[PDB]
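The structure appears right after this line, and notes come after that.
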4 protein chains.
Amino acid sequence: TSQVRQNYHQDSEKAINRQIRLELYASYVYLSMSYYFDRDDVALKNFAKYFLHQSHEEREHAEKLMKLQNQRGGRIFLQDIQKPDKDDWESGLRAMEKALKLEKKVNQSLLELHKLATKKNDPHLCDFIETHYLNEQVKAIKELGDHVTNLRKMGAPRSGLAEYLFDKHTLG
Amino acid sequence: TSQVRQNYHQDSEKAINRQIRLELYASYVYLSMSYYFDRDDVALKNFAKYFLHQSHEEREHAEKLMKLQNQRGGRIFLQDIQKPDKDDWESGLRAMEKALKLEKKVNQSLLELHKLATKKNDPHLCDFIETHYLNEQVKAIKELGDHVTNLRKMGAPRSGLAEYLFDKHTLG
Amino acid sequence: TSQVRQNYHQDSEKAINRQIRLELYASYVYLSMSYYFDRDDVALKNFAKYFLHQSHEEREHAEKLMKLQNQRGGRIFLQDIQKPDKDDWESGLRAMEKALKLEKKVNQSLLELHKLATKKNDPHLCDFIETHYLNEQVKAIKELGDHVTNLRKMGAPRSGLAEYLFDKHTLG
Amino acid sequence: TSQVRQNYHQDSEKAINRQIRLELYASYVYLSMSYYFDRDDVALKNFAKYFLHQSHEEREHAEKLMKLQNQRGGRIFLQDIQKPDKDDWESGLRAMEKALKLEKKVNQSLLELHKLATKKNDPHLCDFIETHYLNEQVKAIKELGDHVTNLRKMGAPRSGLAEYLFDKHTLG
Ligand SMILES: [Fe+3]
Ligand SMILES: [Fe+3]
Ligand SMILES: [Fe+3]
Ligand SMILES: [Fe+3]
Ligand SMILES: [Mg+2]
Ligand SMILES: [Mg+2]
C-alpha cells in the first residue's frame, strides 16, 4: 500500500486504468481521422487540423488521469491500444458523426466512473471528474452536434461545395 | 404632484409606462430568438449573437424610458412581461421576418406616443422620442428588410446553404 | 430527442426552464428597485446603481441556464415574467430586506434543483449548479445581510441621514 | 429687414430678446446665491462653487440666444437686469428650493417660446429650443429636486450637520 493512499478504493484504481486506455484510444481515433483528411483524394486541410487538435487533447486527458492515479497512490497498468473502427472515414459529415458517437461513449464511461466514485464515497475523485472531464465532454458533444447539423443543412455529403465551404468558414 | 413635474400630462405618463412594457417585451422576443439559434439542431452562432445584441439594445430602450419617466416626475408601474408568440422560430429567414414585424409594431407605438405628446403640447417629450427612438426604429426596420431581402434572394428558407453563408458573411 | 442528449432527465430539463423564469423575475424585481431610487423624491443614486448592477447580473444568470439547456439538448420554454410584488420599495433598508428574501428564495430554488440533479444521478448538472450558482447565492445573501445590519445600526429608516451616508460610503 | 431674415416672425424676435433678459437674470440670481455661501457666517464652499457654475452656465444660455437672434437676422435689444429677489438666501436647502423655482420659471418661458415658434411655423426655432434648452431645463429641475429631497431627508435646515455633509459628499 502506497504511503500516499487514502480513501482510494481498488475498484476506482482499476476504473481509472480503464479510462486511461479509452482516452488513448480516442486519441488514436482522432489521429486516424486527421490523416484521412490529409489524403490527396480528400484534401480538407481544416478538417485534418481540427481532428489532430482533438487527438492531442485526448493525449492530455490520458496524461492527467495517469497523474491522478499516481497522486492517489494507484498503479498504472497500460494495455494494447485498439486500432480505430475505420481506415477510410468516408466524408467530413461521417467523421463528425463518428466523433460525436465516440465523445458520448467516453462521456458514458466517465459517468460510470463518477457513479463508482460516488458509491465508494471518494469526493476527491468525484470533483476531479466533474472539474476536468464532464463539462469538457458536454462542450465537445454540443460542438460536434452543431457541426453535424451545419454539414447536413448545407447538403453534405452529396453537394461537394458543402464540405469545402464548411472546411473554410467553420473549421478554418 | 412631483416637485419636478411641469407640462407633463397624466396620459403621456401612462403611455410611457406602456412603451416601457413594449420595449421589455421586445427584449424578451429577441432573447428567445437568440437561444433558438444556439440549439444543436439549428446552430447558427451569428444569428444567435445578432438577436442577443438586439435583446440587450431593447433593454437599454426600456431603461432610458424609465429614466425619462422619473426626469419628468412620472411614476413607473410595471406589468407582467408576456412570453414571445413562438417557442420555435423555424429558420433564420422567419426569425428576421418576425423581427421586422416586431420593429414596425414598436415604431407604430412610438408614433402614437409622439401624436399624444404633440396633442398635449409637450415638445420635450416630442424631442425625446425623435432624438432617441424614431431614427433608431427606421434604421432597424431598413436593416431587417435588407436581411430578409438577401435571405430570400439567396434561396432561404429551403437552401440551408443560404442561411449558413448569410450567418458567416453578413452577420459575422 | 436531441443528438447531444445524454443522462439528462425530462424532470431536470423542466426544472431548468423554471429556474430560467425565476432568474428573469429576479432581474425584473431589481430593475424595479433600481428606478425607485432614481425618483426625485428618493434620489439615492448609489442604491439605484447597486440594484441596476444586480438586475444585469440576474439576466446573465438567466442566459447561462439557457446555454446549459441547449448544451444538454433540452428545449427552452419561456413563460410570462410576473410583475414584481411592489411598485414603491419604501426605503433603502426595506429594498435591501426584500433583496435578501429574493436571494434566499432563488437559493432555495437552486438547492431543490441540485436535489433533483442528485436524485437523477446527473453529476454534470450538480457541478454546473455548484460552480456557477450556489456560492454566488451565499455571497449575495452575506453581502445583503451585511448591508441590512449596517443600515439598521446607523438608525434606518428613522434617519434619512443613515440612508444618505450609507449610499455615499458603502454603495459609492 | 436683414438680408438673412427668412421665416422669422417679429413676435419670435421680440420673444428671443425677452428670453435673453431672463437668462441674464438667472445668471444674476445664481451669482448672488454663490457669494452668500462664501460669507464667513455661512461658509459652504461647494454650495458656493455649485451656484457660481450655474451662474456661468446661464450666461452661456444668454449668449447662445444672442447668436441665434443675429443668425435669424433679428436685432438684439438688451434691458435692465433686475436685482435678485433676495440678498440673504437663508440656507443651502432654501437656496436649492429657490433655484428649482427659478429653473421651472425659465422652463415655462421656453415652453411659451416654443408654443409661439410652433404657431408661427418656425421649425428652425422649434429645433433650436428643443436641442439646446428643453432637456437642459428637465435635467436641471431633476437635479435640484434630487438635492432638495436629500437635504430634506438628512434633516435640513434643523441640522447644520446635514448642510455640511451634503456640501462635502454631494456638491464636493
Ligand atoms: Fe477525452
Ligand atoms: Fe426598442
Ligand atoms: Fe440569480
Ligand atoms: Fe438658462
Ligand atoms: Mg458532489
Ligand atoms: Mg466539485
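Chain C is numbered as in Swiss-Prot; the shown residues are, in order, 6-177.
The deposited model was determined using X-ray crystallography, 2.0 Å.
A Cβ is built for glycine as well, from the same backbone N, Cα and C atoms used for every other residue.
Per Swiss-Prot, the features are as follows:
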type	residues	note
BINDING	C:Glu28, C:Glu63, C:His66	Fe cation 1 binding site
BINDING	C:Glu63, C:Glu108, C:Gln142	Fe cation 2 binding site
MUTAGEN	C:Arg23 to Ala	Abrogates interaction with NCOA4. Fails to localize to punctate lysosomal structures
MUTAGEN	C:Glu28 to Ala	Reduces iron binding and oxidation rate; when associated with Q-87
MUTAGEN	C:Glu108 to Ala	No effect on iron binding but the oxidation rate is severely reduced; when associated with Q-87
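Overlay of Swiss-Prot annotations on the structure.
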| residue | record | DSSP (3 states) |
| --- | --- | --- |
| C:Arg23 | mutagenesis position | helix |
| C:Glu28 | mutagenesis position | helix |
| C:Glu63 | Fe cation 1 binding site | helix |
| C:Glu108 | mutagenesis position | helix |
| C:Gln142 | Fe cation 2 binding site | helix |
Taking Cα atoms as reference points, rank the mutagenesis positions C:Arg23, C:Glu28, C:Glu108 by distance from C:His66 (Fe cation 1 binding site) and give the first.
C:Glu28
Subset of recorded positions (C:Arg23, C:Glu63, C:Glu108) lying within 10 A of C:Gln142 (Fe cation 2 binding site), CA to CA, in sequence order
C:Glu108
How many whole Å apart are the CA atoms of C:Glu28 (mutagenesis position) and C:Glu63 (Fe cation 1 binding site)?
6
List the same-chain residues at least 6 positions away in sequence whose Cβ sits under 8 Å from the Cβ of C:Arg23 (mutagenesis position), in sequence order, or say none.
C:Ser114
If you measure C:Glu63 (Fe cation 1 binding site) to C:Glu108 (mutagenesis position) at Cα, how many Å is it?
10
Under 8 Å Cβ-Cβ from C:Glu108 (mutagenesis position), six or more apart in the same chain: what's there?
C:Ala31, C:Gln142, C:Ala145, C:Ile146, C:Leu149
Please go through the recorded positions C:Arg23, C:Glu63, C:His66, C:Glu108, C:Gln142 one by one and keep those whose C-beta falls under 6 A from any atom of ligand 3; give the result in sequence order.
C:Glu63, C:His66
So for C:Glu28 (mutagenesis position), how many other CB atoms are inside 10 Å of its CB?
24
C:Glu63 (Fe cation 1 binding site) has its Cβ surrounded, within 10 angstroms, by a count of other Cβ atoms equal to 23
